[PDB]
Amino acid sequence: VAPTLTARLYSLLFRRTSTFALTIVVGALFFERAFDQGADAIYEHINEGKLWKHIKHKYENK
Amino acid sequence: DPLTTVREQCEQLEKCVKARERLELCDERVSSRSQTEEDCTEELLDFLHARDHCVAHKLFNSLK
Amino acid sequence: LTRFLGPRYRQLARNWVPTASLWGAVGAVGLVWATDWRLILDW
Amino acid sequence: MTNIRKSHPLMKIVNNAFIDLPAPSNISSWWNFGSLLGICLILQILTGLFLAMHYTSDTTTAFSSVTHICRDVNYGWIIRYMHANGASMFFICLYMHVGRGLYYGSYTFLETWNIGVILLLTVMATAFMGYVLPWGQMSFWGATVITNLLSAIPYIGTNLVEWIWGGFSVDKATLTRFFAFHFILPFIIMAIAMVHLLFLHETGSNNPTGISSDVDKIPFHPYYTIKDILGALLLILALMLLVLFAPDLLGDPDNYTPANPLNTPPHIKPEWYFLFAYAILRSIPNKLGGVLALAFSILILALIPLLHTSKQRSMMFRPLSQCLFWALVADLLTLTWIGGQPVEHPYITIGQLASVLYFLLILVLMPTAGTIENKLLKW
Amino acid sequence: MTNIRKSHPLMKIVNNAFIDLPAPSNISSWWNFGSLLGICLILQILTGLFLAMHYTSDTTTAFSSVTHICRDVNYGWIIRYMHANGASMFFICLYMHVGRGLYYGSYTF
Amino acid sequence: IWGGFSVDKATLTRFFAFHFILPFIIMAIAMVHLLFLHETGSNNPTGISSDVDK
Amino acid sequence: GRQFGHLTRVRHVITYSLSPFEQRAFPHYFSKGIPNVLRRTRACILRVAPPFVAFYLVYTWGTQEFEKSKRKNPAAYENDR
Amino acid sequence: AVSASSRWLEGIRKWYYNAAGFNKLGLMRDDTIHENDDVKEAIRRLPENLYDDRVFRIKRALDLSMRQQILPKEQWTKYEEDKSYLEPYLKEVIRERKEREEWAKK
Amino acid sequence: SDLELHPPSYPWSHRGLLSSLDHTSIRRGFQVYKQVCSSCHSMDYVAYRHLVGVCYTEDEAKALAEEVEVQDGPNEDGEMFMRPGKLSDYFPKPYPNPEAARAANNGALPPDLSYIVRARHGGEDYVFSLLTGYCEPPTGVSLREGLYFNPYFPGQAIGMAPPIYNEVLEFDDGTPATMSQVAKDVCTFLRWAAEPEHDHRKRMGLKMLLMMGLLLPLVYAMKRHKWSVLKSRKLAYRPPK
Amino acid sequence: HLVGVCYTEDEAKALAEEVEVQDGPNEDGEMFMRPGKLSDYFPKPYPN
Amino acid sequence: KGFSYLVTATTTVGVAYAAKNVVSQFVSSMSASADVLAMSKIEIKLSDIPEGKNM
Amino acid sequence: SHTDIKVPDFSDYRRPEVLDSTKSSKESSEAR
Ligand code: HEC
Ligand code: HEM
Ligand code: HEM
Ligand code: HEM
């Protein structure tokens, strides 16, 4: 036997609220980045070449 | 160039044909009885609508 | 509404009118300074 | 006690109205509008103060100023469109609030009801002046025609409309006044809100059943802090959905046109919150008759306590009022519609019967229905 | 209790911090600065709201605006100078307030 | 704070907004001040409790 | 005063509760919702929906007329005559 | 002269109760009243049985409301069983106070 | 009291929640405004800040903004020594001041296009169906020369010269300049110009939509757990005796 | 000045008329402005 | 007793006169300005427009 | 008294991990 993923997570990070909070701070960080990355990608995909990011070429450095 | 073709097409559909008959009688009724207060504008206002609904959807795929 | 109305109450109303009556006069005086009616000024 | 943080500071005890307070168990989702109500008051304020961090209150500039907030200033666009849209929400929320009070008889709390009413009307003033700050064609005219609608009063009116405006028209003088009162109302209103809360804390929150819950009471902290946070979450959702996807949708007015005093949008009308008020004025031929009836629209609220006829403060058990409650709401929707309508036959005749329906529903129908239901229950 | 206006409304009870409250007997004139301090805040406020009823906040105008408040507007001159002078008072009063609790140990609170 | 490299419009509107809203925030603090002070009453010249003479 | 020890007086009632960590927060939600949602909506619909329905008719008719009377520029009185 | 109309009303009354939430809830009609100063005193006048009953009923009721659950069809308050138990108590309280007013008036 | 015709929900790249602005359209459109439209209508809140918005480089728009200050330059603004260079300058006012503007167009006053798509009720649809909508006056109707008949003007008559006509201008790439094709590009530059924040907002909205949805789901679950105990609890009355 | 300077309203009107005839609103931007007005402020020595 | 009441009454009258003036001054500034009110009632123009139009 | 009456079953409400009477609460508790 081993602790369910949650039980593992629990005893390592959620017993102590100091840890818990630390987690959340960390998480908030990591999460913001992934979300953005993913969620920006997703949104740019839906407008391929519609956005200046796609279109800079034409008049850039000759 | 683009706009002008699509418009025509749109008025070639059975519902555009059908409601243009009101325009045709309008115009003649009014022109012949010219003193009347009858507005031919009002009659045109139905045609235009149906022409334009159509125009929009098609007209768009042709521009840049 | 109905409960408030009473045969007994009249003395209070009479008393109130004077105090109320006196109070009413003050407003006219108070309003008048702000209002500045030429006619009021003439009075 | 020792080191019970809460009652140690006396101040921090006063905050235990949030955490420790008796809150009924049963409680529709409707009550989250109180809290959200505050939410909106705080959001407008933070937003307002930043916009009023880059806004100018002159004829010349005001339009420009707003225009500049939405263009050159960093994240000024959302702040402004968040502020505009918010106020919609603020009102959408307000009218849920009063619905609930109407329906479950929360208005029994007369003193709380009377503050509410003041609240409602104060915000109403706020919203009317803010919309004029940007000084655009809709704003410009809307102020004239509302303000002037005050000149109906026979003896004074006329003089008085001219004092409010600071002159004969609505030039700079008026424009800076609204800027100042818009700014200071919300602060005054917060005091009111808290005063409102004060009174309500003395008898706690009514329920859908309509009976005391003292026999069922729950921790506000444990339960109602998450509910409220959740409420937010949906509230914000709506505010950003609006603000991000359809910024102008709910802001009927398309008049982004700098106000030209000879020019007129033949279709002059207040916003959605004030749409009902404009409609009420229209059904009466006479000016003065329309102003009285406009005031009575809103001011009729404070009567309802006295109108209450049933033995069940809860409409929940009285079908018939649940039907006329809904109708009033749908009559209210009907009236809002008229507001954006040409003032012509079709709409006139409709509005007029809706304005009678509204006052019947409130003054005469409901009260009778109350009685009836009481008599069918043998009460 | 019945018909004791004060405690009837809960709100009106809250206001009996003015009327019924225990107040020390002996009490220098210095204390009057607390109250006065609050008169000053109210004064400033009403004044401000009337000044900000005819002021503009732009480079171009501001100056003019104030200048217009003191010339063409009716009784705006005193309102503005009352405003300016007020704030001096507001401070004169504040520094009496602090002196009194620096002296008498009010800062014990 | 300045909303730019100098003190131009930017800064002057900001002051107008903050000046207008600080005294309204201040009023709540004054009332919070009075709140606390109503829990122990006002001191005196003598420096001694006056509960015996109130 | 004190809001928790002073609310009311309750004799002879037992309550039994469980801890969050022992239970599930989503109790056959689809299954309860459908039947509960269904059962209250159907007891609401009759009391609520009507007036809205009404407004819709009035909206519909009310707009038709307008467009007619105004687009029917000849509506009031005919042309030929 | 009420034989047919009142008869319809009697049938209507059952429907009204059925229409009313309290019957559906299972709580008594008397219990539902807006707790004001007269109800309050009546309330206080209740025997332990009557009165503890009204506490459980409302307990069970606000519990349901909190969970948006309706009671089973088998366990509902039937109109034919209209315990108007507050009515008796509530009447007097009013009766007393109406008098009080009469004595006060004259 | 004349019926007003209303604009189609014309197929736009951006009609959709996530859809965004097509800069090439913007670009094109721009020129249209600048050649077709700068003559009588102004755009005051628009600076020469297309850069990233319009994919015109900084050097590109600097240059584009330089010639506009060389010909229309700050001599019309009040800068006596002004010539080419500057980028803070806003699009050049067709005329000194409004009153003029009405004289040039005989009583009428060319509306600032800055906000026109947003400004006119009915958005870019109306703007497109106005320009592209020009039909023959209706039997028995009279028209003062200025009063051209347009199927979509409130009062059923507008003081507008040939807004746009085939081959009015020419675009760099080679986009077929049809009356309509150009209108599709002109509107778009207006929509982008009218609501600069909105273009950014749609992208933000997508991010906001996902976060709000995720947050809402957790809260319902988080909310349920805290309130679970009251809901889970069943209280059974116990008889006194 | 009227009351402030004891110049009448006719007196100052006149006094203010000639100043608008010579320095007039042509220095302010009122192309076709001449004698008459009283809301005009003292004439700026130079354009700017 | 009458003297005491009279003294209190006298103080109120002095305050009221000041109060009326002070209150009036605050109200007066808000209601109108001699900026605006300079232009009010003062208007003339003629003979510069067509024998036909409307300005 | 309290001893006479059995608490109402929470098996439906109770989580599957903690559902079994035989299963130890402590093992389930860490996971729960
Ligand atoms: C030749 C000068 C001229 C040009 C070029 C021109 N307009 Fe106009 N436009 C006018 C005038 C004059 C009016 C006023 C119409 C009226 O008041 O009847 C007008 C009116 C409008 C309106 C009507 C809005 C309303 O309801 O009042 C729109 C929309 C508009 N212009 C947009 C445009 C756009 C977009 C372009 C370029 C693609 C353009 N205009 C080009 C002169 C011009
Ligand atoms: C609920 C109270 C308030 C409501 C209902 C409200 C509503 C409004 C509305 C409807 C507008 C018009 C915006 C537009 O459509 O362009 C507006 C503008 C404005 N408001 Fe608010 N507002 C409130 C509070 C405030 C506060 C507290 C401030 C300052 C701290 C403020 C400052 C402004 C400013 C400067 C503008 C002008 C620029 C603009 O149009 O954004 N408002 N307000
Ligand atoms: C500035 C606007 C307002 C705010 C921020 C606000 C806020 C709140 C909140 C947070 C609550 C508690 C929850 C609830 O019952 O929904 C509440 C309750 C209440 N409000 Fe408001 N409110 C406002 C306007 C009003 C108005 C205009 C009135 C009536 C005229 C009013 C009357 C009431 C009443 C009677 C209750 C108690 C109902 C009950 O639970 O029995 N409110 N308010
Ligand atoms: C906006 C400014 C202020 C207002 C409106 C205000 C108001 C008041 C009032 C009304 C009282 C009661 C009467 C009195 O003792 O004079 C008081 C007392 C007091 N205030 Fe202030 N206050 C202000 C600023 C301050 C400052 C700047 C301090 C010190 C840092 C302060 C500290 C105190 C203390 C310690 C007392 C109690 C002294 C005693 O009575 O034994 N206050 N305040």
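Method of determination (from the header): electron microscopy, 5.4 Å.
Placement of Cβ uses the backbone N, Cα and C atoms for every residue, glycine included.
On its own chain, D:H182 (heme b b562 binding site) has D:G48, D:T126, D:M129, D:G130, D:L133 as residues at least 6 apart in sequence with a Cβ closer than 8 Å to its own Cβ. What Swiss-Prot lists as heme b b562 binding site is D:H83, D:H182, and the listing cites experimental evidence.
The Cβ of D:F90 (variant position) lies under 8 Å from the Cβ of D:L37, D:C40, D:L41, D:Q44, D:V123, D:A127, each of which sits 6+ residues away along the same chain. A natural variant is reported in Swiss-Prot for this position, D:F90 to V, and the note states: In strain: 65, 66 and D.
Residues or ranges marked as heme b b566 binding site in Swiss-Prot (evidence: experimental evidence): D:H97, D:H196. Cβ contacts within 10 Å of D:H97 (heme b b566 binding site), excluding its own Cβ and spanning all protein chains shown: 20.
Counting only same-chain residues six or more apart in sequence, the Cβ atoms lying under 8 angstroms from the Cβ of D:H201 (ubiquinone binding site) belong to D:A17, D:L21. Secondary structure at D:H201 (ubiquinone binding site), as computed by DSSP, is coil. Annotated ubiquinone binding site per Swiss-Prot: D:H201, in sequence order, evidence recorded as experimental evidence.
With a CB cut-off of under 6 A applied against ligand 3, the binding-site residues D:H83, D:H97, D:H182 are reduced to D:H97. If you take the Cα of D:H83 (heme b b562 binding site) and the Cα of D:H196 (heme b b566 binding site), they are about 24 angstrom apart, rounded to a whole number. The recorded positions near ligand 2, defined by a Cβ under 6 Å from one of its atoms, are D:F90, D:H182, chosen from D:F90, D:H97, D:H182, D:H196, D:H201.
Sequence-distant contacts of D:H196 (heme b b566 binding site), defined by Cβ-Cβ distance under 8 angstroms and a gap of at least six in the same chain, are D:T112, D:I115, D:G116, D:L119. Checking the recorded positions D:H83, D:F90, D:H97, D:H196, D:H201 against chain C with a Cβ-Cβ cut-off of under 8 Å leaves no residue at all.
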